[PDB]
Amino acid sequence: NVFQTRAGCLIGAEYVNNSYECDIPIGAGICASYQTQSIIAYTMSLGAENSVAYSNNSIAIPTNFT
Amino acid sequence: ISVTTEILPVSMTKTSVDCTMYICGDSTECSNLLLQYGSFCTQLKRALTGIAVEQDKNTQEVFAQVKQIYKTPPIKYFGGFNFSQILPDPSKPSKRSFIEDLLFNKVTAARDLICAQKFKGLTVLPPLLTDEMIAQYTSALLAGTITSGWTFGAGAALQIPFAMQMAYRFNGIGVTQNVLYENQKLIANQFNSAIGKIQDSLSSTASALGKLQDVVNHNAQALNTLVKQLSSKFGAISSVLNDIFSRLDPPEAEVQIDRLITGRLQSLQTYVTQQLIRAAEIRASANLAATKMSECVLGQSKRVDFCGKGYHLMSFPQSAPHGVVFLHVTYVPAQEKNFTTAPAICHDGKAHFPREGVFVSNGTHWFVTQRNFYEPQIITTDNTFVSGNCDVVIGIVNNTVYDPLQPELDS
Amino acid sequence: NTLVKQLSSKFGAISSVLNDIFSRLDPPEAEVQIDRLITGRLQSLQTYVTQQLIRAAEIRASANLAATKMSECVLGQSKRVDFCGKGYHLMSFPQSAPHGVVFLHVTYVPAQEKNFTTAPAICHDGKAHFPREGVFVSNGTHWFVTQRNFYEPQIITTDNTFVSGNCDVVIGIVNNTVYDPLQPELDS
């Protein structure tokens, strides 16, 4: 296959629409890995997505330690 | 309440050099002759690759410090503080803020210089992280510090109202919470005015980003001198080698070629050494920036003149071309007044020392007050402790102490 | 290894060894080849020394950082964030390794959080009450005071609260009762 990235042209890798942690950095936010029996090039995932409940009169207090 | 700006460089520009094109051009005879000098280019490639990976390591260490990406809730009330200029703006396609846009715009037929340098074997590689990812990291850090506080730097993010967070920080610097709870509106107005002044200064002044511009200028000057070195004879007949080959016989052409090769190799060596030194300095700056990010943004620092000039309250990060910008919010006293003091109070033949504050007098009476704010109170046994008689301490004075129990005995 | 391998270069001379150069050419002419070889080898060795100096400087910086970490994290307790580990620092231990040190950091991390409703101050008898070293919480029916980093509810009293001003200036104040521990024993 052929793929056009801002770092050039990539031949031999198939582009997928998922996102994983980077294994081999190619550049411009594009990384590559060996998975599935094949080589897949993907876009980096910064991390999990979270939201915090904020209001005038709410607090969170811990009840245990490690 | 004061807001101060700090600028720190983080990374550099990644470069790659092609030996054969730079030295021998498009001549095959020089290409054949070059092999005699051994392995002089694998070392150069290794050094440049090391610098290139070092830059990405620097950026990742500085910015990637949060495991989860947070978002601010749609409601934008934070106790009167605006924050609308430093939070992401969804309208623009870059998902950036006003100050970030100003900072990026601040630092900047015919053929472009980049193409001309590329056509001689000097190329620039792209960084691993785009600007959007750095913006997302900055937004996540801002959301975490606004909503959770410093709890997200040591575990899970626990929500807390902004006013109570400010009260905790005031307690940290050494002032009680009632000051904030009674001057919330004034503090919010001061913060908004300071942010507006920062806006005006950024929009007007164009010389506050010197360090990143100096980095860019140094890189440009190094490339310029490397390119200019190609047009010097080094003691030969001419710089152009085809004329040397055509004009005169091989016996002296070999000497001329050797002179040119030695000169160009020496120039490349000098360039690599200067690049190594500059990269070491940039890495030191990046380490300092990472430490500052971990100490001033994810917590409160007691160190003096580290996270701002004054008493530190908190800080905010923003991105910049090849660098980071810190907005420090700090506390400074004003409108001071003179008073008369004593070290202890001798009452009932016993010495009395304050528990938290200091003793003051306004001319006739005596009070106890906190250190960083004028708030007098009557000297009682609840805010005083006794140790020994009053004939040893130098400078003790006479007064009376109030006991909150005897009034209740008779009433 | 690369310094050793550089010895096979010719640097434009007729051979990579000296004895054959001295055993094939007259003294008037061998000088140019000897000069070329000597200059090349000197340049290689100088480059090696310079790179060694730079690497030594970096190692010195790392050693200074390790010394500071040993001074603060091990011999004492550090309040710096993310310096002696992730979390709240408790203590640390050193161990040795070939050309390096290994630090084991023992730290404290909260877990098992729970939601609560809070107010900044309590209005009682026309006066505002603020916590001393805690925070006000409520479980939907009653009110308590608890420490920040652990759950330990307690009854609001005079001993753990202080008063300043009226209750018509603080935003978010609520009405409740503050228990006086002097009258009940006085009236008994």
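Quick note: numbers on chain B are straight from Swiss-Prot, i.e. 720-827, 845-1147, in order.
Each residue, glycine too, has its Cβ placed from N, Cα and C.
Per Swiss-Prot, the features are as follows:
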type    : residues         : note
VARIANT : B:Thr859 to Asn  : In strain: Lambda/C.37
VARIANT : B:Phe888 to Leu  : In strain: Eta/B.1.525
VARIANT : B:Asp950 to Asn  : In strain: Delta/B.1.617.2, Mu/B.1.621
VARIANT : B:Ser982 to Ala  : In strain: Alpha/B.1.1.7
VARIANT : B:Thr1027 to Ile : In strain: Gamma/P.1
VARIANT : B:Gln1071 to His : In strain: Kappa/B.1.617.1
VARIANT : B:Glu1092 to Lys : In strain: Theta/P.3
VARIANT : B:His1101 to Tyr : In strain: Theta/P.3
VARIANT : B:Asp1118 to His : In strain: Alpha/B.1.1.7
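DSSP classifies B:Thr859 (variant position) as strand under the three-state reduction. For B:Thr1027 (variant position), the nearest of the variant positions by C-alpha distance turns out to be B:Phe888; the candidates were B:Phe888, B:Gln1071, B:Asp1118.
In this structure, the CA atom of B:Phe888 (variant position) is 38 Å away from the CA atom of B:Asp1118 (variant position).
Checked against B:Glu1092 (variant position) by C-alpha proximity, the variant positions B:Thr859, B:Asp950, B:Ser982, B:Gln1071, B:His1101 yield B:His1101 as the nearest. Note on proximity: of the variant positions B:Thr859, B:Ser982, B:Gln1071, B:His1101, B:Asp1118, the one nearest B:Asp950 (variant position) is B:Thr859, by Cα distance.
Annotation for the variant positions B:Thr859, B:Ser982, B:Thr1027, B:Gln1071: lowest Cβ count within 10 Å of the residue's own Cβ, B:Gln1071.
With respect to their backbone Cα atoms, B:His1101 (variant position) and B:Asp1118 (variant position) stand 19 Å from each other. A 10 Å cutoff on Cβ-Cβ distances gives B:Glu1092 (variant position) a total of 11 other Cβ atoms nearby, all chains included. Distances between the Cα of B:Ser982 (variant position) and those of the variant positions B:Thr859, B:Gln1071, B:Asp1118 are shortest for B:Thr859. All chains included, 23 other C-beta atoms sit within 10 angstroms of the C-beta of B:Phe888 (variant position).
Across the structure, B:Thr859 (variant position) and B:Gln1071 (variant position) place their CA atoms 59 angstrom apart. In this structure the alpha carbons, written CA, of B:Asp1118 (variant position) and B:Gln1071 (variant position) are 29 Å apart.
Over all protein chains present, the Cβ of B:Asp950 (variant position) has 11 other Cβ atoms lying within 10 Å.
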